[PDB]
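Some notes on the structure that comes next.
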Amino acid sequence: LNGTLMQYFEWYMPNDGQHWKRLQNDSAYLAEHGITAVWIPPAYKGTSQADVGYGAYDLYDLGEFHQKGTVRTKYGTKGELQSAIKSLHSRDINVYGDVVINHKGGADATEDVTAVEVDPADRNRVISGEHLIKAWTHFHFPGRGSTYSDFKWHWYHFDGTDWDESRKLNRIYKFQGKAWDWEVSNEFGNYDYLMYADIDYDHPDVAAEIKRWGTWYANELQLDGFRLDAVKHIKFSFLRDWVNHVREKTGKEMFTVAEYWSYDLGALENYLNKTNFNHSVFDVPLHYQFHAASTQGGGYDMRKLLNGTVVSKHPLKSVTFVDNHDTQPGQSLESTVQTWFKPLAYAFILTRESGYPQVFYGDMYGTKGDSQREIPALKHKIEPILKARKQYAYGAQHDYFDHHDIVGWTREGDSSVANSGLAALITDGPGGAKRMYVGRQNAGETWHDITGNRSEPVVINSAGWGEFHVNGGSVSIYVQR
Ligand SMILES: [Ca+2]
Ligand SMILES: [Ca+2]
Ligand SMILES: [Ca+2]
Ligand code: NA
């Protein structure tokens, strides 16, 4: 059975504390549509109750302690999360927890620290002398105390910050005696520093503590894997070691996917090599190709979809997706795949044999931001494609990318899955037909479009070929009737 991931959150969901209960209630629906794993948003205390979760104040507070003015996180309380995870596990759905370990935000107090300013354009270049600043670097977890962990954070557990409280100044500051970590992205010279207080992975105590927390987190929630946040800003060898550590300690496989944000496949292959392919990465280049096709009114050359993507070179180390919380409307990396094209993009990642596909909560249920271009709920257009993946997308694949608009592929089916096999056709322009091979063992079968876009079926000829049709700017997925 094909595995399918679902990112179970959108950036603009309401701060109502009902999310874990919602996830629990969606268990049956997710299972029915073939979702085998869910990536849940950061489950620990952020800078405030409404923090989406990337503020990462206290990794040991999973909506359990009264801190930052709330007990629950934006999503609910720890018990509610535990009940939801129990429900998902009862239906064989795996759970991946978000891991935000690049920085810590919302420090309890400031500390006096000697620092220098570095050039935002080249962080290796110092542009000031040393001076005393007041940095938000003291974390004592006043509500948790020593429960689960007695480790407290001070400025010397970090490399720098972007705020001097004494002067209300926003610059990039490197603390005395610290050096940006390596290896990290080399954008801006060294991209170790992103926001808040940047964790110093050169510090032995910090590395040991983040590993220890990783195990505690996996055990406390009984997680099945992880989604790693902002990895281009975190020492690569540490991420490699952290993933190995958590797997050895838990004895579980712990599927892991990292979000390395780069348009460039080169930067992505370097990261995979440096972490010795021990985990996957989201296929960011593929997302930009989807956005490009959807916005060029038919002018995009669809043959390009086979190249320049992570999945095209590392089929087993790529998590493919259409849109996510970084790319949805109103976000800093906004590059939403237009609605008319969305189902075509979904057909591409859900019915092809390579890559671990991910469905976006915002695409299924809509996004709740306040622009005039929010994503509409498209679950009704995606459900049939999920059905195609769950029941028909098996066996040998044949690709037909011989046209600038109309491209398609087939799956012959596999004898272990009854009636499996399919023929998919997509076009970013005018419709048309394409003769495709689906396997001689399917000779004589009547196949029809499971999406409902075309009503006439296709009969497979004696040599295993069928002539499939697709309407303009549309997708058709034929399966045995
Ligand atoms: Ca960093
Ligand atoms: Ca450092
Ligand atoms: Ca085209
Ligand atoms: Na650092």
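Residue numbering in chain A adheres to Swiss-Prot, whereby the residues present occupy positions 32-512 in order.
Structure method, as recorded: X-ray crystallography, 1.9 Å.
Cβ atoms are placed via backbone N, Cα and C, with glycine included.
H64 (mutagenesis position) is surrounded by 20 other CB atoms, counting those within 10 A of its CB over all protein chains shown. Here the residue is the original one, while Swiss-Prot reports the published mutagenesis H64 to X with the comment No effect on thermostability.
Among the features that Swiss-Prot reports, Ca(2+) 1 binding site is placed at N133, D223, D229, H264. Annotation for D229 (mutagenesis position): same-chain Cβ neighbours under 8 Å, separated by at least 6 residues, are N133, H134, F189, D190, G191, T192, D223, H264. In the three-state DSSP assignment, the secondary structure recorded for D229 (mutagenesis position) is strand.
In Swiss-Prot, a mutagenesis experiment is listed as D150 to X, annotated with the note Decrease in thermostability. The local packing around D150 (mutagenesis position), expressed as other Cβ atoms within 10 Å of its Cβ over all shown chains, amounts to 15.
Under its mutagenesis annotations, Swiss-Prot gives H162 to I or V the following note: Increase in thermostability. DSSP classifies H162 (mutagenesis position) as strand under the three-state reduction.
The Cβ of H162 (mutagenesis position) lies under 8 Å from the Cβ of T145, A146, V147, each of these being in the same chain and 6 or more residues away along the sequence. Listed in Swiss-Prot is the mutagenesis experiment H162 to V, annotated as follows: Great increase in thermostability; when associated with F-219; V-238; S-293 and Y-294.
In Swiss-Prot, a published mutagenesis experiment is listed as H162 to P, annotated Great decrease in thermostability.
For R175 (mutagenesis position), the number of other Cβ atoms no farther than 10 Å from its own Cβ, over all displayed protein chains, is 18. Experimental mutagenesis at this site is recorded by Swiss-Prot as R175 to X, annotated: No effect on thermostability.
The feature Ca(2+) 2 binding site is assigned by Swiss-Prot to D190, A210, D212, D231, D233.
Residues or ranges marked as Na(+) binding site in Swiss-Prot: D190, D212, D223, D229.
Reduced to three states, the DSSP call for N201 (mutagenesis position) is coil. All protein chains included, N201 (mutagenesis position) registers 10 other Cβ atoms within 10 Å of its own Cβ. Where Swiss-Prot documents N201 to H or K as a mutagenesis experiment, the accompanying text is: Increase in thermostability.
Under its mutagenesis entries, Swiss-Prot includes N201 to R with the note: Great increase in thermostability.
While the structure shown retains the original residue, Swiss-Prot records the mutagenesis experiment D229 to X with this note: Great decrease in thermostability.
Taken from Swiss-Prot, the feature active site, nucleophile covers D260. Taking Cβ-Cβ distances under 8 Å and a sequence gap of 6 or more within the same chain, the neighbours of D260 (active site, nucleophile) are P73, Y85, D129, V130, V131, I132, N133, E290.
There are 16 other Cβ atoms within 10 Å of the Cβ belonging to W292 (mutagenesis position). According to Swiss-Prot, the mutagenesis experiment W292 to L carries this note: Decrease in activity; when associated with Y-315.
Counting only same-chain residues at least 6 apart in sequence, those with a Cβ under 8 Å from the Cβ of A298 (mutagenesis position) are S216, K263, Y291. In this structure, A298 (mutagenesis position) is part of a helix by DSSP. Here the residue is the original one, but Swiss-Prot notes a mutagenesis experiment at this spot, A298 to H, K, L, Q or R: Loss of activity.
Of all the Cβ atoms in the protein chains shown, 24 others lie within 10 Å of the Cβ of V315 (mutagenesis position). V315 to F appears in Swiss-Prot as a published mutagenesis result, with the remark: Decrease in activity.
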For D212 (Ca(2+) 2 binding site): intrachain residues, at least 6 apart, with Cβ closer than 8 Å: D190, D223, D231, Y232, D233, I265, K266, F269
Cβ under 6 Å from ligand 1: qualifying recorded positions of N133, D229, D231: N133, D229
Packing count at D231 (Ca(2+) 2 binding site) (other Cβ atoms within 10 Å of its Cβ): 23
Close-lying recorded positions around ligand 2 among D150, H162, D223, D233, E365, where CB distance stays under 6 Å: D233
Close in space, distant in sequence - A210 (Ca(2+) 2 binding site), Cβ under 8 Å, 6 or more apart: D190, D233
